[PDB]
Amino acid sequence: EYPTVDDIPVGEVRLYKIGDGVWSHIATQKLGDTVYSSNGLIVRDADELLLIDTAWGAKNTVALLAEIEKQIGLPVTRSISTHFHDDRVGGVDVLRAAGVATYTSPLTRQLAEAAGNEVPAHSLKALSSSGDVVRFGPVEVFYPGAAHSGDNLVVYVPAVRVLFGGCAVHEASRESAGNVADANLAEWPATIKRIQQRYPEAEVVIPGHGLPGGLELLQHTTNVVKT
Ligand SMILES: [Mg+2]
Ligand SMILES: [Zn+2]
Ligand SMILES: [Zn+2]
């Protein structure tokens, strides 16, 4: 049932229900002669939605908003981007045009500017140091330290124990680290250990790319990373 590249054309978006008031969104994108899929999250708060990450570019992000309106029918009023790459901030300008208040950490804003990428309009204070956690509506936003990138964040939904690990967590089937050009391989194991110690009751862990699993994806990541 979980959507894969085999069942999503570039430009279409699927939603997948994870728990009470929580969905993932799945989109596809072509870089080389390589098609990839990518995951974000949607979380209900009263009569509005918090979005976690864009759908990897402007075209997919317009389609994401249309699919949310078809299937859920509540407005997206705020978003958080979990690092500075195009699968997280690509389409922020679509979000802004639609009246969404877009956020991320100050470091993500700085790195996205340096990369030429779109930049969320607002900073999350108090996320500058490894181990820092803030509340944001129905979630917790945690900065566990450098890993896939220097600025990567994870997002936990306490009411239903769902952790979105983003691109700092690899899916079960992946055995290589992927794109490491912004990675800190030396800190990556310590970063995974902070996530494990902070969220020991998580029932679902969603990676930035691929199939959701449970807490076993965290040790799996450490294993892929060392090698
Ligand atoms: Mg770019
Ligand atoms: Zn990335
Ligand atoms: Zn990614």
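Just so it is clear, chain A uses Swiss-Prot numbers, and the residues here are 31-257, in order.
According to its header, this structure was worked out by X-ray crystallography, 1.9 Å.
Every residue, even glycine, has its Cβ placed from backbone N, Cα and C.
Copied from Swiss-Prot, the annotated features are:
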| type | residues | note |
| --- | --- | --- |
| BINDING | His113, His115, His178 | Zn(2+) 1 binding site |
| BINDING | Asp117, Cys197, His239 | Zn(2+) 2 binding site |
| MUTAGEN | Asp117 to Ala | Prevents coordination with a zinc ion and probably abolishes catalytic activity. Reduces thermal stability, but retains structural integrity |
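Cα-Cα distance from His113 (Zn(2+) 1 binding site) to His239 (Zn(2+) 2 binding site): 14 Å (rounded to the nearest whole number). Counting only same-chain residues at least 6 apart in sequence, those with a Cβ under 8 Å from the Cβ of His115 (Zn(2+) 1 binding site) are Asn147, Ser179, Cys197, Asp212. Take the binding-site residues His113, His178, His239: by the count of other Cβ atoms within 10 Å of each Cβ, the lowest one is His239. Around the Cβ of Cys197 (Zn(2+) 2 binding site), a 10 Å sphere holds 24 further Cβ atoms from the protein chains shown. Taking the Cβ of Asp117 (mutagenesis position) as reference, residues of its chain lying under 8 Å away and at least six apart in sequence are, in sequence order, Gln59, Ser68, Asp83, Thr84, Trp86, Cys197, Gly238, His239.
Residues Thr112, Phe114, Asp117, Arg118, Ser179, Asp181, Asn182, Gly196, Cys197, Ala198, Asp212, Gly238 surround the recorded Zn(2+) 1 site, their Cβ atoms falling within 8 Å of the Cβ centroid of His113, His115, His178, which are themselves excluded. Annotation note: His239 (Zn(2+) 2 binding site) sits in a coil segment as assigned by DSSP. Closeness to ligand 3 is met by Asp117, these being the recorded positions among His113, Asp117, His178 whose Cβ falls under 6 Å from the molecule.
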